[PDB]
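> Let me give you the structure first, and then I'll get to my questions.
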Amino acid sequence: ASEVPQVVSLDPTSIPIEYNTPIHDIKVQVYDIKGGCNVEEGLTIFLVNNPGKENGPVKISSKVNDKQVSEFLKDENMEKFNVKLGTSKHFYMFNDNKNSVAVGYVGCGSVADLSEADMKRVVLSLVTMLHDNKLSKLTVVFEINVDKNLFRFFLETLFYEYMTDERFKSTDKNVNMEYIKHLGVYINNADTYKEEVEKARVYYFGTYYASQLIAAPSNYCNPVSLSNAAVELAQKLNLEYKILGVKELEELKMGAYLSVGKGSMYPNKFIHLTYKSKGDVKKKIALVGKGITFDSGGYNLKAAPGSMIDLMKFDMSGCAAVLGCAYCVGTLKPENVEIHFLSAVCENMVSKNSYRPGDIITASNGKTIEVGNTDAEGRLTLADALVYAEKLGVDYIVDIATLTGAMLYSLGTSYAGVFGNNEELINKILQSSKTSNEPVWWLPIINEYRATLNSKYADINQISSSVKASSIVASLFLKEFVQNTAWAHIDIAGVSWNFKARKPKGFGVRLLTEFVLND
Amino acid sequence: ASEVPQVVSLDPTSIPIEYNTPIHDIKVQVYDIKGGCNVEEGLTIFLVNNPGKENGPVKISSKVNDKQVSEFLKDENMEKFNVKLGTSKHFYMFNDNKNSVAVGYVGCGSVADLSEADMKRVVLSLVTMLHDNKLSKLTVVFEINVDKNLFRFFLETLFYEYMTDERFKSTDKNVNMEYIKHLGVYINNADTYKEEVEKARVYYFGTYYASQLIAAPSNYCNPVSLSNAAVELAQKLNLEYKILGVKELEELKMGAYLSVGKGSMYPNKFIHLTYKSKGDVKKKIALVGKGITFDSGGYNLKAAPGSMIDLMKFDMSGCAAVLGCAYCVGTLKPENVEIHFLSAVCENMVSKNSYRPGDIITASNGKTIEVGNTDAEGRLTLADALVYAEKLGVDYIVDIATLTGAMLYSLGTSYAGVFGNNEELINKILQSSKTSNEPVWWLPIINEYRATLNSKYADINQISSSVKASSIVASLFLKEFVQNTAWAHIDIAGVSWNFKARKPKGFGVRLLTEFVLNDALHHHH
Amino acid sequence: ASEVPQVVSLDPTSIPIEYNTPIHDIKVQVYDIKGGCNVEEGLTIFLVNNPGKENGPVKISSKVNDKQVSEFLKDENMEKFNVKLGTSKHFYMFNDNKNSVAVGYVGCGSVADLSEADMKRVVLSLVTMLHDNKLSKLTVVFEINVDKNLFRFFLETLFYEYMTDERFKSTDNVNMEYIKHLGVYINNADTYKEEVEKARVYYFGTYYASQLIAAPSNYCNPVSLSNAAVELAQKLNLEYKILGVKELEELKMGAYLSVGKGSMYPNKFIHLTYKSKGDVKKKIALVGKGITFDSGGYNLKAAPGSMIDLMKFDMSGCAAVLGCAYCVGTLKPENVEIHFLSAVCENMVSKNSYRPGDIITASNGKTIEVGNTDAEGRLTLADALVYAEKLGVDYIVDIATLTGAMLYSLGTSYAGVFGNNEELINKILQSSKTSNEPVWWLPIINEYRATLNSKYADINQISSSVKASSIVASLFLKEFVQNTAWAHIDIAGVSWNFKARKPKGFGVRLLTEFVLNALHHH
Ligand SMILES: O=C(CNc1ccccc1)N[C@@H](C(=O)NO)c1ccc(-c2cc(F)c(F)c(F)c2)cc1
Ligand SMILES: O=C(CNc1ccccc1)N[C@@H](C(=O)NO)c1ccc(-c2cc(F)c(F)c(F)c2)cc1
Ligand SMILES: O=C(CNc1ccccc1)N[C@@H](C(=O)NO)c1ccc(-c2cc(F)c(F)c(F)c2)cc1
Ligand code: NA
Ligand code: NA
Ligand SMILES: [Zn+2]
Ligand SMILES: [Zn+2]
Ligand SMILES: [Zn+2]
Ligand SMILES: [Zn+2]
Ligand SMILES: [Zn+2]
Ligand SMILES: [Zn+2]
């Protein structure tokens with residue numbers, strides 16, 4: 001652990017992190033629907049659809065073990081309500097023991113198989129029922145068909161959206177915010193879904209941990225404090241760790257990564273965590289996250305309208321996903337694998353000491369690079385991280401990065417893009433996207449654009465002379481720093497931030513963990 | 001008081017300040033017009049109107065105690081000239097003692113009651129007659145009706161516009177500029193106006209002193225040299241003074257103000273001057289001035305077309321007005337008041353050390369603030385200054401600040417905007433606007449916009465997510481740092497700089513002094 | 001009624017207008033709260049605050065005539081909910097007769113005195129519940145203190161926000177049914193009863209203005225809008241006159257006609273008149289800016305943020321004047337004569353358009369140098385104001401989406417009022433208070449007048465140097481009013497609800513309150 005430099009004594013010296021969240025105190029119980037539902041304290045919510053009948057009526061099919069509640073939920077009373085996706089109603093009544101109970105439903109539409117986006121809308125409606133209501137228990141009755149992965153995603157998303165991050169509130173903490181202590185779930189074939197519960201709780205926290213790092217502003221979350229947080233995480237999980245400082249980075253000749261950080265008051269810190277299975281290692285994987293804790297753009301300052309310099313604390317979202325994956329992997333302990341979690345962390349600032357547009361810098365593999373724009377800093381840091389990763393001798397290198405704003409014009413805010421030099425690895429990532437329910441789309445590395453990276457003076461240009469397809473150009477540049485290892489690159493610039501809710505998504509934690517686990 | 005850091009040895013280490021100005025050497029005398037005007041030397045100017053007759057003829061009403069000059073001034077010789085506001089003519093003639101004299105007039109229009117804008121137009125025409133003419137004496141004959149405040153305004157405005165600031169001239173000083181040594185004034189009921197003369201001279205210098213600080217560039221006028229200047233002023237006036245440095249500001253937890261200054265080579269300096277009357281103190285007042293000695297914008301750099309980064313030495317105009325008020329109050333010594341003159345002085349710069357867009361910082365009242373734009377820095381420094389002010393236990397807090405460029409689109413360059421949480425205090429400011437002749441207009445604090453300052457992570461956002469009425473949003477933000485004290489906020493971003501003349505106005509010195517003096521005097525007088 | 005020109009046969013030739021709305025079928029009953037609440041039918045919502053406990057718990061005080069609902073409303077249950085402004089919960093349950101009812105609340109915060117903005121938040125929360133409701137009755141129980149004007153504002157806002165404009169949809173909602181009954185429990189119910197039918201009138205005036213504003217510029221053009229005004233006048237038995245191009249040329253309205261030169265739609269000048277049956281003691285002209293589409297002209301709205309896609313709303317001032325005509329023609333005030341005026345046209349790009357730099361002559365003989373074809377509203381108003389002053393009225397009030405600078409001075413909530421007469425300004429401010437449509441007085445600063453001095457024409461249309469554009473526009477308009485008390489209401493910032501993507505109908509209620517309460521009555 002290194003000391004965080006301060007300008008004034010009021011500058012923070014660590015990222016506040018909540019490990020023991022209220023979600024972790026919730027006791028989860030799963031019951032089979034065949035035994036009927038007991039309707040007692042708290043709120044009991046039925047998830048109901050009506051296939052093929054758009055905005056069709058609500059009908060409750062499950063057996064309910066209360067005559068009063070069964071009478072309330074008969075078809076004649078329920079048919080006045082409809083299943084329109086995201087719609088909900090609350091019910092009040094006295095049960096057979098003369099206790100008042102609260103019941104309701106969330107509409108799940110008319111399409112038998114819900115997409116991750118549909119299921120998220122269902123969860124958001126459920127969370128509105130949890131907020132502003134002091135409940136000790138929620139019970140959820142599944143009258144829809146979900147596979148095991150989608151059941152886990154429901155739980156992960158519920159936990160994540162319910163959790164409210166108050167680390168930076170002082171005088172404006174929500175004085176009414178209370179969390180349930182119990183969650184009941186009724187589902188058909190419950191025994192087959194029970195193994196998903198604790199996996200969902202792990203995936204939730206890896207994702208929420210990533211969100212905590214992302215949302216932490218750049219005065220709290222800087223290269224020293226972020227690498228310190230990684231050390232503490234490794235200590236908690238018994239992972240091996242190494243933080244490389246400037247002197248070691250100079251010895252490794254990491255000139256592209258070091259140049260980006262020249263202008264910052266925070267020394268560069270390179271994170272290397274390692275998980276190794278106890279048994280024979282059958283696969284070795286390097287996960288590389290882009291870790292720019294604030295991106296001002298440098299001398300190519302983000303001053304253009306719409307460049308959103310105020311959100312650029314999120315430019316370490318890739319590092320956060322890799323560290324959240326380390327939480328999940330260190331918790332779940334997969335066998336037969338060795339995983340390296342890597343991030344070349346730095347901050348891109350304006351200073352007398354900053355690198356300049358036009359500088360020619362030398363990466364750790366000897367390639368000279370002409371810098372065309374100091375705001376294309378992520379690919380420079382990743383170049384040196386990829387050289388480092390390939391020296392580890394791994395089977396797969398996967399990097400994840402908020403690399404190019406063009407991602408918003410190609411895939412938008414819902415799907416990440418994956419690029420790579422190896423179809424088998426790309427297909428493994430796409431399969432992990434399916435089982436994590438974090439959507440990714442394969443995009444091409446178009447070799448015809450490579451000539452636009454030819455530099456008159458250096459071995460290569462950082463940016464293209466003509467091509468505006470920057471996500472593809474960036475991938476061509478990165479490809480030059482992986483010589484003979486299967487490699488894939490996930491550009492999460494469009495999917496990292498939830499603009500409607502003004503908070504991170506923690507995108508990539510579950511994708512990467514499913515990738516490690518399914519291998 | 002503190003050493004000014006330098007990058008090279010040629011960097012200045014103090015603000016040059018002229019205290020003993022040529023205006024202070026002018027001997028002023030007021031005579032009653034009923035005794036007639038003696039026309040002996042120099043230039044004699046008649047202020048003449050023609051009520052109800054647009055561009056009507058010049059006719060001189062005064063008795064003139066010279067037969068030759070009286071003959072020149074006959075209606076018949078004056079009829080080719082008219083009273084159009086701001087027009088002037090010069091006359092040359094020999095008086096009864098066979099000495100050559102210069103006589104003329106400035107037209108005051110056809111509307112009996114002159115506004116501040118009209119009176120300034122009259123003064124500017126008079127000043128053109130003083131420039132490029134080596135005169136030892138000016139005499140002004142009021143053939144128009146002015147009340148006591150407008151007469152004082154005439155002199156203050158004359159003194160201020162006549163004064164030429166040459167502190168930064170080296171090889172291009174004006175070799176021909178000579179100041180008059182005598183000013184004569186003829187007016188009806190002269191005895192009632194005589195007390196306005198030395199009041200005008202005090203108000204002139206408070207305003208010119210503020211102008212000197214504003215016009216001083218940011219290499220001369222930085223947080224250290226500006227606070228050093230305030231100490232020197234306090235010492236000359238026998239005011240109590242305290243300059244708070246970074247270590248004391250850290251102990252007071254002023255994280256909003258300190259964050260703005262992080263990127264500067266100049267340490268933050270918080271100015272606290274105090275005037276206290278001898279005897280019973282009936283009212284305690286805090287005047288808070290925005291003191292950004294240069295506003296680059298920070299990482300939200302002022303790079304957009306029209307952002308005027310080259311004029312941002314003027315972002316301490318609020319502090320300048322407060323220090324000019326301290327000069328006037330410390331000179332005039334009102335009774336029954338205790339006045340605190342406050343400014344959280346710093347510089348908003350780009351550096352490896354600067355605060356960043358998105359940072360969450362903690363104000364001295366414990367409120368966490370999400371920074372949405374480093375160029376909304378003034379309201380961050382004022383938030384901590386207002387917390388400091390309220391801890392003094394005052395009856396009124398009035399802040400004055402070049403806060404929002406939106407003022408140019410609401411009131412423009414003539415009228416300042418006042419916002420506040422207390423109708424009585426707002427009305428006192430409006431009354432002070434009337435008697436100082438510095439115009440201000442009351443604008444609302446619209447509470448419906450407060451929710452757009454709600455932050456997802458911090459207690460409050462610095463800037464709004466959707467509202468473009470930035471002067472109102474900034475006021476809503478400042479209101480969060482005043483808990484239970486009458487408070488008003490004067491946004492002078494639009495009125496501080498005279499774009500036509502390329503110089504400061506020193507706006508607010510006379511407004512704030514009139515505010516203090518009118519409060520020091522019981523309403524029964 | 002003039003024929004609407006078409007480019008293709010699919011171009012619409014009228015504005016669709018709904019007069020009979022579901023709101024008009026709601027039977028409203030007001031009951032005194034001191035007698036307890038009948039809750040056996042429909043949806044019952046309690047308006048609840050908690051002074052002295054910020055976001056504190058909900059507590060319901062009223063006695064209710066149903067044992068099941070009384071148990072739901074026990075303190076132990078409602079303390080699970082909080083009063084944060086706009087927060088709501090509602091539950092369905094069976095009453096003592098085993099009939100389905102729904103009961104809930106809207107939180108009204110912790111400050112006893114609600115502003116109009118707070119009351120809008122409460123109403124929006126209520127309307128969200130209504131747009132998912134099929135019970136035939138809503139009952140609202142005021143356990144908060146509201147004055148008579150604010151209670152009327154509650155009803156108007158409830159009606160306006162509840163109503164959904166479906167004129168341009170090709171289908172029709174499976175999720176709600178409009179209520180047939182509205183019950184209100186409030187203290188002093190007898191004094192609030194007279195506000196109900198006034199609110200219903202004010203609602204439709206605002207909704208009518210909203211329909212004209214929201215109607216797109218292919219539906220709402222100078223011909224179809226003046227045709228709609230004629231139809232309204234006929235239904236209300238107002239006198240009406242539409243001036244066409246030949247009459248406008250005879251009246252020498254060169255400023256207004258220049259703006260419309262580039263349009264395929266002929267200019268149409270709307271003049272409706274309400275005259276009281278008794279002696280006329282006061283004459284008022286209401287002048288609304290009626291640009292049915294503002295492209296900017298050759299000064300095209302191409303800059304970032306210029307919002308050319310929303311510029312069907314540049315006739316919001318005309319819409320407010322016509323909605324006021326509906327309210328005045330319906331309430332029939334005494335002793336007044338009201339002229340409702342709008343110089344209607346469209347600002348387009350064409351070989352026939354006026355150009356930046358053109359010098360045009362207004363109907364009072366003043367020549368104007370055009371500095372920007374997108375400052376077209378003040379040109380149309382100049383001629384409208386000359387026409388208005390020739391009517392010999394006591395007051396001229398104009399209302400207009402005139403200057404974008406309003407968004408930077410007062411924003412989206414308060415309109416600005418300017419004028420040449422302090423008494424008339426104070427009357428407008430009082431109408432703002434009793435209509436609950438907020439306005440703030442801004443100055444006409446005479447020092448800026450010299451920037452309208454033109455080198456060649458009598459006056460410049462715009463300033464080259466002064467950025468206080470709302471004040472400069474007021475100085476320009478003031479030159480077309482010679483000797484009559486005049487006020488100018490700039491609604492450019494408040495007229496469109498950006499969050500809800502719909503008009504506000506701002507100004508109908510303000511102007512009607514001015515006309516109803518202008519003349520003191522003893
Ligand atoms: O890609 C570029 C330059 N071309 C470009 C920029 C913006 C839009 C289209 C093209 N610059 C990147 C950078 O600075 N990398 O270091 C960058 C810039 C922006 C975002 C981002 C993230 C978000 F969440 C957004 F919503 C968003 F609009 C943009 C990510 C990376
Ligand atoms: O208000 C903003 C937001 N931008 C903005 C918007 C609309 C118009 C102008 C600026 N930024 C302020 C700031 O940077 N505060 O620190 C600021 C900026 C400019 C002036 C100023 C002073 C003058 F004397 C002027 F003549 C003038 F045009 C502007 C004052 C404060
Ligand atoms: O005033 C100007 C000069 N430009 C300008 C100056 C300062 C700031 C912004 C624009 N242009 C006007 C125009 O072109 N009139 O014809 C105009 C422009 C926009 C809106 C408007 C209406 C709305 F309903 C809004 F919601 C809104 F945000 C803006 C009204 C008038
Ligand atoms: Na962060
Ligand atoms: Na329309
Ligand atoms: Zn970046
Ligand atoms: Zn960048
Ligand atoms: Zn600024
Ligand atoms: Zn500033
Ligand atoms: Zn326009
Ligand atoms: Zn317009």
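Heads up, residue numbers simply count up from 1 along the chain you see.
Looks like X-ray crystallography, 1.9 Å, at least that's what the header says.
Just so it is clear, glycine is given a Cβ too, placed from its N, Cα and C backbone atoms.
The following feature annotations were taken from Swiss-Prot:
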type: ACT_SITE; residues: B:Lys302; note: active site
type: BINDING; residues: B:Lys290, B:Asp295, B:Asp315, B:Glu377; note: Zn(2+) 2 binding site
type: BINDING; residues: B:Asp295, B:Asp375, B:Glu377; note: Zn(2+) 1 binding site
type: BINDING; residues: B:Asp310, B:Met312, B:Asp315; note: Zn(2+) 3 binding site
type: MUTAGEN; residues: B:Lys302 to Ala (Swiss-Prot position 386); note: 100-fold decrease in catalytic efficiency. 2-fold decrease in substrate affinity. Loss of hexamer formation with formation of dimers and trimers
type: MUTAGEN; residues: B:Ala303 to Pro (Swiss-Prot position 387); note: 16-fold decrease in catalytic efficiency. No effect on hexamer formation
type: MUTAGEN; residues: B:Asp310 to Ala (Swiss-Prot position 394); note: 7.5-fold increase in catalytic efficiency. No effect on hexamer formation. 1.7-fold increase in substrate affinity
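Give me the lay of the land around each of these features.
Taken residue by residue with DSSP, B:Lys302 (mutagenesis position) is part of neither helix nor strand, so it is coil.
All chains included, 27 other C-beta atoms sit within 10 angstroms of the C-beta of B:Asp295 (Zn(2+) 2 binding site).
Long-range Cβ contacts of B:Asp375 (Zn(2+) 1 binding site) within its own chain (separation 6+, distance under 8 Å): B:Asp295, B:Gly297, B:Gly298, B:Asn300, B:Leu301, B:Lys302, B:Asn348. Secondary structure at B:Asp375 (Zn(2+) 1 binding site), as computed by DSSP, is coil.
According to DSSP, B:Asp310 (mutagenesis position) is assigned to a helical segment.
Neighbour count (other Cβ atoms within 10 Å of the Cβ, all protein chains): 12 for B:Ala303 (mutagenesis position).
Sequence-distant neighbours of B:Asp310 (mutagenesis position): no residue of the same chain at least 6 apart has a C-beta under 8 Å from its C-beta.
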> State the three-class DSSP label for B:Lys290 (Zn(2+) 2 binding site), counting H, G and I as helix, E and B as strand, and everything else as coil.
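SS state of B:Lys290 (Zn(2+) 2 binding site) = coil.
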> Whole-number answer please: how many Å between the C-alpha atoms of B:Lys290 (Zn(2+) 2 binding site) and B:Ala303 (mutagenesis position)?
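For B:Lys290 (Zn(2+) 2 binding site) versus B:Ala303 (mutagenesis position), the Cα atoms are 22 Å apart.
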> Let's check the environment of B:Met312 (Zn(2+) 3 binding site): how many other CB atoms sit within 10 Å of its CB?
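Cβ-Cβ neighbours of B:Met312 (Zn(2+) 3 binding site) within 10 Å number 20.
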> Enumerate in sequence order the mutagenesis positions B:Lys302, B:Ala303, B:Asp310 whose Cβ-atom distance to ligand 2 is under 6 angstroms.
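Going through B:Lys302, B:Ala303, B:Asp310 in sequence order, none turns out to be close to ligand 2.
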> Within 10 Å of its Cβ, which one of these recorded positions (B:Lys290, B:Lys302) has the largest number of other Cβ atoms?
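Top count of Cβ atoms within 10 Å goes to B:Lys290.
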> Starting from the Cβ centroid of B:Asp310, B:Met312, B:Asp315, the recorded Zn(2+) 3 site, name every other residue in that chain with its Cβ within 8 Å, sequence order please.
B:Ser218, B:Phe294, B:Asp295, B:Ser296, B:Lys302, B:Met308, B:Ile309, B:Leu311, B:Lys313, B:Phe314
> Can you tell me how many other Cβ atoms are located within 10 Å of the Cβ belonging to B:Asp315 (Zn(2+) 2 binding site)?
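26, counting other Cβ atoms within 10 Å of B:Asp315 (Zn(2+) 2 binding site).
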> Give me the non-local Cβ neighbours of B:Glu377 (Zn(2+) 2 binding site): same chain, 6+ apart in sequence, Cβ-Cβ under 8 Å, ordered along the sequence.
B:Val260, B:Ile292, B:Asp295, B:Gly298, B:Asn348
> Around the Zn(2+) 1 site formed by B:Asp295, B:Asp375, B:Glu377, list the extra residues of the same chain whose Cβ is within 8 Å of the site's Cβ centroid.
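Near the Zn(2+) 1 site, beyond B:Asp295, B:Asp375, B:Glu377, sit B:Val260, B:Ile292, B:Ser296, B:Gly297, B:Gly298, B:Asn300, B:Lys302, B:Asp315, B:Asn348, B:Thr374, B:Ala376, B:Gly378.
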> Tell me the coarse DSSP state (helix, strand, coil) of B:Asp295 (Zn(2+) 2 binding site).
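Going by the DSSP assignment, B:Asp295 (Zn(2+) 2 binding site) falls within a strand, counted as strand.
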> Where B:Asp315 (Zn(2+) 2 binding site) and B:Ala303 (mutagenesis position) are concerned, what is their Cα separation in Å, rounded?
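Pair distance, Cα basis, whole Å: 17 Å.
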